[PDB]
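Undergrad: Structure below; questions to follow.
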Amino acid sequence: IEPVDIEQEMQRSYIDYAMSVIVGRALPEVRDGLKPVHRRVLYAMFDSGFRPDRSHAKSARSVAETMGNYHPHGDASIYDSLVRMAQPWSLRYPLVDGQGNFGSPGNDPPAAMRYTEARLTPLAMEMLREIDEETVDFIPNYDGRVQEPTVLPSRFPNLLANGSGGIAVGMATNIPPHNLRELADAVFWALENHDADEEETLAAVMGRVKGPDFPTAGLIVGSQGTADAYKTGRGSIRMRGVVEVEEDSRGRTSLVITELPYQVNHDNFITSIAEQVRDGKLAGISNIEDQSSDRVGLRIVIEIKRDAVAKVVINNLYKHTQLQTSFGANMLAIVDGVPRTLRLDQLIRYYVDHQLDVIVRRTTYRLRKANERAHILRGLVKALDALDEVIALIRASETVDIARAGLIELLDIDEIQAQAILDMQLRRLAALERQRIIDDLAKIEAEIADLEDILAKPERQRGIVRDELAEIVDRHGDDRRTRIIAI
Amino acid sequence: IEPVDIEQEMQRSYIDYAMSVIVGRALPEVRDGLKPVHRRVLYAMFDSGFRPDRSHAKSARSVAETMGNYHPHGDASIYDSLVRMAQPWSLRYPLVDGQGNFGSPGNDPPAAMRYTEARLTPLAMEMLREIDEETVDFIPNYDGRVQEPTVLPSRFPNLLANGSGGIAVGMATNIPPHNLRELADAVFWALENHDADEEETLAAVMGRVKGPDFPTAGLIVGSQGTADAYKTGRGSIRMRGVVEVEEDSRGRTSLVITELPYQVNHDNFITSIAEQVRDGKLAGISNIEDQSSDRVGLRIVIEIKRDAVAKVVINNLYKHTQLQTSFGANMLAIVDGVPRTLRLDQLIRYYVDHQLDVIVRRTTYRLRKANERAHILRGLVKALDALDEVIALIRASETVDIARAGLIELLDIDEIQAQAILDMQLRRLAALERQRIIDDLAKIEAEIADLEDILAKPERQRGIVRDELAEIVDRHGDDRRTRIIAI
Amino acid sequence: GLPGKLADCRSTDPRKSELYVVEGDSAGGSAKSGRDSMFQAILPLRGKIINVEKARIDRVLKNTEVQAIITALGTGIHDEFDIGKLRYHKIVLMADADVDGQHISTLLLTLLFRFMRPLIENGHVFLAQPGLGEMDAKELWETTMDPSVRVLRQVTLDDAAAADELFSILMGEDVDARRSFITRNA
Amino acid sequence: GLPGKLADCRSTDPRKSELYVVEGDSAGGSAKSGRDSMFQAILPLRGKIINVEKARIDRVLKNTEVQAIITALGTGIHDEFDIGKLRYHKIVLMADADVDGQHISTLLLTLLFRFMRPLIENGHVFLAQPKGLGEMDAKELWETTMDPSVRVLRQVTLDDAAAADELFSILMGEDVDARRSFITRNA
DNA sequence: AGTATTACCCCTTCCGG
DNA sequence: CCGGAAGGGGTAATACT
Ligand SMILES: COc1ccc2nccc(-n3cc(CCNCc4ccc5c(c4)NC(=O)CS5)nn3)c2n1
């Protein structure tokens, strides 16, 4: 028998688990902004055609594909990740278009896998734009049967537009969501000022973005936390809900809370204020009710006592309750596979570098495809100018191989374009078809020249990145929700 | 608002639920021998490609396709049905080849859906043989998106070979498994003696099958229950497990139960014996042990006190424990959507007509396909003898439509064959390929003649059915397990 | 003193309150998200409720779901039933359109008929026209949860004795009687 | 007084008994189907077990799985530990091959070290080398790990106790930084 | 305590015989 | 208690405020 030391096996197993949980469980990817579970679910839904053109598909099916081909983990984890990606209050720009009971901001759970149906969103189509064009690396899955992308093309900055909070071993990350237009402005500055140093680009992008933008809306008070987060990665964005006073016929005034800070659990806030009223820490409040509905949104009514002022009750709510809290933002992300704390300029630069690499790889693949198409068309047209001789040789040839040899000898043809000549259809012999063949050869040559020019000049590919991202923003842009105010 | 009578609504809702449970939940189909869940799982494994040619696939994936496409019910029910179909002790001829933990005869439960991966079996391929050739009818699924078969082709008598017991509303069915060779002999007699009456058919088929054959083997004592089941459908087949007596070096004796009756739960029979010994009903047994293992099979060893006779203890076990039980056979099945009780001759005849109509539909479909191919090939040949005229005409044609009209004028061709010669490859221009075209035209004409001959003579169809059944039974035959003995 | 799964309303008087009984927590959440919380209460269940006509009284009252229904209704059973309580003057049995939903509706109707006969008699029981977990808040509110546009089936009694015979043959223990009934009425 | 889900062996003496600890009923069924029931016992778990090092004694003595483990073992905890009561002279932790199996093995080893240190120092604890164990059927599972003649098991041993509890504390304690530094240098 | 990834599982009903 | 069906809860690690 062979012994193993307790400490050696302990450290080993725990370090393996910790590294796996860090790299591929919870921390997001700087290039894509997605955890591996989200990446796998999105790719499965895309490959499975669940796309906005097509109708929705049962979430159970997509979870089963993610489990069978890509993600070797429990169905509950995959399903809850999908539901979170389909949640408007949890994602600034949702990646999945869901149908059914996908949850509530409070304590209601999502419906079962057999009740909810999910397809992709146009945002998810920009997420997976031109993935099949060798833009991104592909690796075999756990059983090696199928291939999955290491990263998505990520034509829009998901990591900063939606953020990613995740708990890992030894470290936790919490990136707040932002506005897409501010991100676009920052990346445009980074693209045009591609030679700027770290300090200049940091100042510029801090000027471009005002601060975190949460799907829950609400308010942000102060700027020291946001500035510290953008300059170091570790900050504390003090967020607060929205309150307003309503007058009644009898003279009673009620605080109408219509917005709550980010990640605040509804229907837990209400029980918390009820408990604080009962035991007694929040004196001034008489009645609490939830008029929140599907048609009017979140609306909590707090009817206060006559011997009370709105300001004092509001301040007590801020200090004692979750109506005002803090976002302990920590900008931890996976870069080259390792966890790093990144300021805003680093995030913008990494996204820009990823976009440039993706554009270059796409252009190389398109150039290779155009080269092959042009070569085949050139051989075919060289056969076409000798159509009568080619037809005579194909007639007189006993079999196909003798015809291949004859064509190769006749027209200095390589076996590939001779093979194409054999597959050449009869209807292609119409004059319009031959003219289309000449013009297609000309167009393919022009496209080859254009692609070579693009590959030669980096300013060209920077322009393509700017144009595509501007197109994305204009078509999927929205106004800012949370208003940043001073102390 | 509308007033609803309580009794009318209760009767309508319960009648609807009862009819659904009878027709399409638990009662097997006479032609297929499968419940709708089993049929849907089989077709899902077949359409998705989980076949013995390739490797296995995760059961969660197959359950997901079944649930999303065909079976709109809980995943637990579908998985349980799949596991039962993959169970040797539950099915005389298993229809699914599973890998993982699909349970034990005792109280062990099957592994979870994410741990067991299952494909089809060759017998399942005989079940789904030539389903795509319009052999069986198809219907839209519950949401009307995809097509699913009402009945499987069922090239062997699955209902009698495996049996199907199920509980419904008002009725419950129980059919015991049989031997494939005996069923083959019965169907052969039915095919040869297709003009026989009900009495002679029943007598012959009763002669052909000795009795039910259970996957657990064992014994069947008596013949009155089996005979009454075969002539009426309602019987009582008394099974008895295999008990042996062995000596010990100390002079002790111990009864070894190596076989138990059908549907008897292991690890509950043992506890039943233990509790009967504890209270005291079977005085004589001194100790109980379960020497059962994966390498020796079922083995329950009960050692007996000195002052007892093995025969009296054996009779006590037969009378008081589950060592001897009864099958309450109720030959109830769905015929044309109606629940009916059937004697054995009725089952054989129904399977015979199913095979006959399946063969007729297959041959009609093959004849139509061969006639279309013959039409295309005749057009291609008749355009082939005017080869230079056709090529010259297609050359002078400005557009493909002009060439099509010219070919119509030149050869008196219809639209589809004109398309066929338009899309004809240049490889077909070679002399060998033209010769092969003529040869295949001749062979397809011969096939048309043979298929019309098969349509003409019902004796030919009966012959084909007999040969396919004989080939299947030779491929997938086995010796009988349960031994029928006298009282 | 009320079931934990119950999502009560904010109204106090029973005259303007109503209890939507659903057979699942997924359907319960879908209904509660799209309800008028000031007037509508949601009571989820655990699927198939016990058969009152095929079980003894002690076993029936031991079951958790029927106890939840009784306590949420607030009232007693059998002789001690008093219509004064009726927390909600509108008990809407809300089940899916599939056959299993009809079975659960029949089971709940027989349970109410055996235990709360004056409830059914007073016309305080309603039937809805919607799996339900596939509906979000919007269409759920628009179709059947909006009081101004919804339509409901109110259960009524014409002849009590015939109702008792029908309930006995359908939910009792006489298998051949229901065999004949389903064969005749199919 | 034995755990409900334990499947014990037919052997009487503890000198020739084995307790295979698995983390699920799906793996437990496969283990018990393909075992030598005369000598080998199967004890299933609920997956992730409580962290003994990051919880108070009352809670870790309230959790169900640790109660099942100590009852199946039968011995005491801390001072009241008695080796003579031990039901099985071989406790084999047989977890899945993924990283989560390694995490569960670490949790169980931490529990045993902090509660049954003797068990470890007497060399009575083994680890087995089999995406999970519910995908393995009886035959090959018996052939690799459950067959005593051919199986290979890693026997947990103690070299220095002091370094052992130091590593256990900085890896399972509440001092995050300590383990941050540790994993950063030793990954 | 809760946030999001993971490990993992049990337990009532109906329906005839 | 056998075959399909309905429905669902609950512990645990993991950091950080
Ligand atoms: C409630 O108390 C307990 C106690 C112990 C439990 N032990 C196990 C499971 C339990 N529950 C599970 C669920 C939800 C059902 N799942 C819906 C679903 C749909 C499709 C698929 C699928 C799953 N799984 C795939 O792999 C692909 S398809 N509710 N309870 C449970 N619950």
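Per Swiss-Prot, chain C residues shown: 437-566, 612-667, in order.
Cβ from N, Cα, C; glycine included.
What Swiss-Prot shows for this protein is this:
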- C:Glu459, C:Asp532: Mg(2+) 1 binding site (BINDING)
- C:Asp532, C:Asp534: Mg(2+) 2 binding site (BINDING)
- C:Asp472 to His: No supercoiling activity (MUTAGEN)
- C:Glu620 to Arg: 10% supercoiling, 7% decatenation (MUTAGEN)
- C:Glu623 to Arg: <2% supercoiling, 2% decatenation (MUTAGEN)
- C:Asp627 to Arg: <2% supercoiling, 3% decatenation (MUTAGEN)
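On this model, are these features tucked inside or out on the surface, and what's nearby?
TA: Look at C:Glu459 (Mg(2+) 1 binding site): DSSP puts it in coil.
When other Cβ atoms within 10 Å of the Cβ of C:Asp534 (Mg(2+) 2 binding site) are tallied across all protein chains shown, the result is 17.
Taken residue by residue with DSSP, C:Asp472 (mutagenesis position) is part of neither helix nor strand, so it is coil. The Cβ of C:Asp472 (mutagenesis position) has C:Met626, C:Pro628 as same-chain neighbours under 8 Å, each 6 or more residues away in sequence.
Counting only same-chain residues at least 6 apart in sequence, none has a Cβ under 8 Å from the Cβ of C:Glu620 (mutagenesis position).
Look at C:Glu623 (mutagenesis position): DSSP puts it in a helix. Within 10 Å of the C-beta of C:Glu623 (mutagenesis position) we count 13 further C-beta atoms, all protein chains included.
The Cβ of C:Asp627 (mutagenesis position) lies under 8 Å from the Cβ of no residue that is in the same chain and 6 or more residues away along the sequence.
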Undergrad: Using a Cβ-Cβ cut-off under 8 angstroms and a sequence gap of six or more, which residues of the chain neighbour C:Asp532 (Mg(2+) 1 binding site)?
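TA: Spatial neighbours, sequence-distant, of C:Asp532 (Mg(2+) 1 binding site): C:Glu459, C:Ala463, C:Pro566, C:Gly612, C:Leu613.
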Undergrad: How long is the Cα to Cα distance in Å for the two residues, C:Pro566 and C:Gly612, that sit at each end of the 45 unmodelled positions?
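TA: Cα of C:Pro566 to Cα of C:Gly612, across the missing 45: 9 Å.
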Undergrad: Tell me the coarse DSSP state (helix, strand, coil) of C:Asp534 (Mg(2+) 2 binding site).
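TA: In three-state terms, C:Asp534 (Mg(2+) 2 binding site) counts as coil.
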Undergrad: Which ones, out of the recorded positions C:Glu459, C:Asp472, C:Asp532, C:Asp534, C:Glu623, C:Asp627, lie near enough to chain A that their C-beta is under 8 angstroms from one of its C-beta atoms?
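TA: Filtering C:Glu459, C:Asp472, C:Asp532, C:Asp534, C:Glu623, C:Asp627 for a Cβ under 8 Å from chain A leaves C:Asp472.
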Undergrad: Reported as an integer number of Å, what is the Cα distance between C:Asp534 (Mg(2+) 2 binding site) and C:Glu623 (mutagenesis position)?
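TA: That comes out at 21 Å between the alpha carbons.
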Undergrad: Going through the recorded positions C:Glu459, C:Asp472, C:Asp532, C:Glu623 in order, which have a C-beta under 8 angstroms from some C-beta of chain D?
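TA: Cβ contacts with D: none found.
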